[PDB]
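Participant: First, the structure itself, so that you have it in front of you.
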Amino acid sequence: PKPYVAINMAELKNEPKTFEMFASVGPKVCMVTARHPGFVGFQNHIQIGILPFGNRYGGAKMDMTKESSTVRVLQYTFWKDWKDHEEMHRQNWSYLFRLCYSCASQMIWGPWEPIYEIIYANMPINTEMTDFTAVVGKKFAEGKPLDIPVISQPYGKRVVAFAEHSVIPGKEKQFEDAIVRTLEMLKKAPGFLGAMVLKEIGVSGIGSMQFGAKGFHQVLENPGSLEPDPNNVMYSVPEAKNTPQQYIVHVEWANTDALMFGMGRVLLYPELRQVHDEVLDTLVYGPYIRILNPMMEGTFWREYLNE
Amino acid sequence: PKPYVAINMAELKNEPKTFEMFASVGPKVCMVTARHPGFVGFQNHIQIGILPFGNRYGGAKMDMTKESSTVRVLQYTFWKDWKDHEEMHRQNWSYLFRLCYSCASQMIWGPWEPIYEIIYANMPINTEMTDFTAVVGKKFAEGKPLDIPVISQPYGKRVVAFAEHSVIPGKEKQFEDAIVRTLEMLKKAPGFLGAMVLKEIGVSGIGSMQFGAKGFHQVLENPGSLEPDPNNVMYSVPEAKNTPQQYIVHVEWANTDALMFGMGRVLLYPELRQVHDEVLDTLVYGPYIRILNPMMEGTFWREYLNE
Amino acid sequence: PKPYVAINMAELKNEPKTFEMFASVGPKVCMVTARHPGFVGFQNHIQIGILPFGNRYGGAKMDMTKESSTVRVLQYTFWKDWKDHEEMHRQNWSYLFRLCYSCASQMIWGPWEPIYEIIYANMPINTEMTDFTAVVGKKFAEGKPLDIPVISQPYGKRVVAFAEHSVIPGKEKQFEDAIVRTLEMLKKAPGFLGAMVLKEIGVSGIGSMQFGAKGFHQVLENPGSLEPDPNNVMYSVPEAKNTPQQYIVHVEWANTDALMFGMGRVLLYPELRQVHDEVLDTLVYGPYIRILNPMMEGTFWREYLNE
Ligand SMILES: [Fe+3]
Ligand SMILES: [Fe+3]
Ligand SMILES: [Fe+3]
């Protein structure tokens, strides 16, 4: 089936201590989200660059993790129903707040946690390169030679193109069908691993430390081992979803060369170019493409989506 | 009267070459905007820090211009009517595009140019500290001892607190009156120079290099001395504005100590605290406070607003 | 009117980490005291020297913050009624104990928090030097040219002379009137900003971590995220107060030259010398003069005292 994705965004300092606490406080949070029965998986990325579009963004590069001061992190979290997210965040509030507040000594911006729904998916299951001679055997056994996937190495061995679009009111489903068609054509590139399209449906306030007046002061004067009341969030998830339709396109690639030259096929390939020029005529903003590196993942989520 | 403010936002590399081209291409653009008769002034800022709210943003500091990789710039531009902006941007298109594209070799993000209207203003006119013995003389001459302002040094000798809020649908005018009242109380701080409140009304597409399909390719493959057609912008200014109403609060201070301890009066002062806790109960996001430094300005704009 | 001042005294290590936690845990505590309605303001000082009285204290100097191992800090806190202090300290006990115990890794002595009442006050309101052309305008408007004050820069731009006296039983009101008269004469110095006289009325036990037997062990074996019972304080505020009446004289000066040569006027000026020699004939101990530097302040307290 299709899960929803809550994405937790933050910007942190780029010190070694930041990565130490990524390695320490990272897994623990993941263990508190698994207490709910609707949780299906997770994936954690760090930004490593921006695709420069030639010289449209002349000061950006596909590798900037060396000469930089701030590192931006995005956590994907996959749910069967988006109310599972809102009922897990507030039943494990004591653990979650203190864990995520141990992280706040290094933050420059955020967190901001919006909620998206999957309107399209082409994601294969991940495997190692020692895990593929026993996968094609099972497929040729059951007489299914047309459903053997591409090898998709887990645990930080592939890149993600993270494209942000915002769409004019009155062009939404046009955008949706055009982008689906262009991905159908684009899956032909040498290195394409999978893709999905996400449509923003709302914003979570408890996951973004966004309280009313009483909770804001409790957040400001927190020594570390106390919590605000989680019911002091003034709005609900669908109450304030942004009017320009915000969409994410998440494409996977084997390496940054494949990323650079495959995402550029929509510019160089005349068929794909004419197909993609109906995406452009609906955008308020975009596309803005980030290059993400997946540090860790609950790979089993891809099982649920393909069951 | 009240002008509108178009704000041009960008993120650039933090090299010395960036500041060289700030000093060179900066004034020239300003000379092309002055060709329209509705242009009333301008102000240019660079971000120098983030107010950490104690340790809410633990990795931020009021001075980060040293240990950083990217510098964010915001240009204010003041218009009598927001259609003056849309008719100046496209009658000087040849000069403007090439000037602003000479800048694109150093950009990491943007530009994004939204359009705001002034709903409140308390801005005094700027003066040097050698310019104040001839100002009180004219005021005491005309028997007006209650309208002598505070000294507000121009050309980079004061700080700006740039607070971003977004408001829940259904709480807008409540936010407006509450924030006006809290600024009325807050003008008592030791170092307060002035303040204004801006309400986002739309987004300009020509000023953000946001074209359709035909113009996007012309932007991508531009050697430098060519222009896209400026009428290939798919949307108009009011067509796409955000669901949470985006407000800016722009407060001026003599120095960063006054900024740190005056913007904190809303937290420490019980009267001001209880007045300000009606602002907080309407926010989808915020407040997020940046510290800006004004490198240059068309100070005469403050004349028009106070005439 | 007149508030009471609770003064929190401590001695800490003089490392950079001490100042880091001053900048971090400092504001947060200040935000927890503002929850009571009787709280009117605050002021925080660090000791930077001792006035050597020629060579009476030959090893002391007006600047010792460089070659030193321990830094002594004094917090002033201003209350309408001294029971406001005792009812705020124990209703916010959970926040306050953990905040002030995060500080205990660097302490050499204290804290000791005695409670004083204001018997005399001459404190003007603080202003920046860009804030004074709009202050005299309002005063000349309302025909009040004799109540325009001296400029008193906030946020660490002035020095404090902190003089400690103790008075023989049977000489108290003699001391009081003599010191008031000598301050009336002394306000003539070139650089005098203001002064106040405080008379010690008692000691707070909850604010000095002074519990009985049950609470002392809870303080000793505290991991950090627990609290003693705040009602295990064996004595009340007026129960214990020193037999020699403890007085503080708090004088403000523009700079340490003005401090050195203005506090010495009582020695060099024959009129002031003969007036001040009735202060000396009542002292058990003193005067001992410290030089304080105000790092931060809730300046609005000076409004309440002058309303
Ligand atoms: Fe969440
Ligand atoms: Fe513009
Ligand atoms: Fe106390």
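Swiss-Prot numbering applies to chain B: residues 2-308, in that order.
Backbone N, Cα and C define each Cβ position, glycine as well.
Below, the features straight out of Swiss-Prot:
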- B:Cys31 to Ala or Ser: No enzyme activity. Still binds iron (MUTAGEN)
- B:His86 to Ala: No enzyme activity and no iron bound (MUTAGEN)
- B:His86, B:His90, B:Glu114: Fe cation binding site (BINDING)
- B:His90 to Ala: No enzyme activity and no iron bound (MUTAGEN)
- B:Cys101 to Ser: 1% residual enzyme activity, and no iron bound (MUTAGEN)
- B:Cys101 to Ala: 10% residual activity (MUTAGEN)
- B:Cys104 to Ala or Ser: 10% residual activity (MUTAGEN)
- B:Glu114 to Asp: 1% residual enzyme activity and 4% of wild-type levels of iron bound (MUTAGEN)
- B:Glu114 to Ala: No enzyme activity and no iron bound (MUTAGEN)
Participant: What's the number of neighbouring CB atoms sitting within 10 A of the CB on B:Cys101 (mutagenesis position)?
Facilitator: 18
Participant: Ranked by the number of other Cβ atoms within 10 Å of their own Cβ, which of the mutagenesis positions B:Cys31, B:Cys104 ranks first?
Facilitator: B:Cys104
Participant: Other residues near the Fe cation site, CB within 8 A of the CB centroid of B:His86, B:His90, B:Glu114?
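Facilitator: These residues sit around the Fe cation site: B:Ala7, B:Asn9, B:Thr78, B:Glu87, B:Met89, B:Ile116, B:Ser205, B:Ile207, B:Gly208.
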Participant: Which has the fewest other CB atoms in a 10 Å radius around its CB: B:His86, B:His90, the listed mutagenesis positions?
Facilitator: B:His90
Participant: Same-chain residues six or more away whose CB lies under 8 A from the CB of B:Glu114 (mutagenesis position)?
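Facilitator: When sequence neighbours closer than 6 are ignored, B:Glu114 (mutagenesis position) has B:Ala7, B:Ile8, B:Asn9, B:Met10, B:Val204, B:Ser205, B:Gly208, B:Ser209 within Cβ distance under 8 Å.
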Participant: Which of the mutagenesis positions B:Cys31, B:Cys101, B:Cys104 have a Cβ less than 6 Å from any atom of ligand 2?
Facilitator: none
Participant: Can you grab the distance from B:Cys101 (mutagenesis position) over to B:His90 (mutagenesis position)? Cα atoms, rounded to a whole Å.
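Facilitator: So the alpha carbons of B:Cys101 (mutagenesis position) and B:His90 (mutagenesis position) sit roughly 12 Å from each other.
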Participant: Do me a favour and check the Cα-Cα span between B:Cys31 (mutagenesis position) and B:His86 (mutagenesis position); whole Å is fine.
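Facilitator: If we compare the Cα positions of B:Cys31 (mutagenesis position) and B:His86 (mutagenesis position), the gap is 13 Å.
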Participant: Do me a favour and check the Cα-Cα span between B:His90 (mutagenesis position) and B:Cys104 (mutagenesis position); whole Å is fine.
Facilitator: 17
Participant: Hey, does DSSP put B:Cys104 (mutagenesis position) in a helix, a strand, or just coil?
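Facilitator: In three-state terms, B:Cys104 (mutagenesis position) counts as coil.
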Participant: Calculate the distance in Å between the alpha carbons (Cα) of B:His86 (mutagenesis position) and B:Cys104 (mutagenesis position), and round it to a whole number.
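Facilitator: With distance taken Cα to Cα, B:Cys104 (mutagenesis position) is 21 Å from B:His86 (mutagenesis position).
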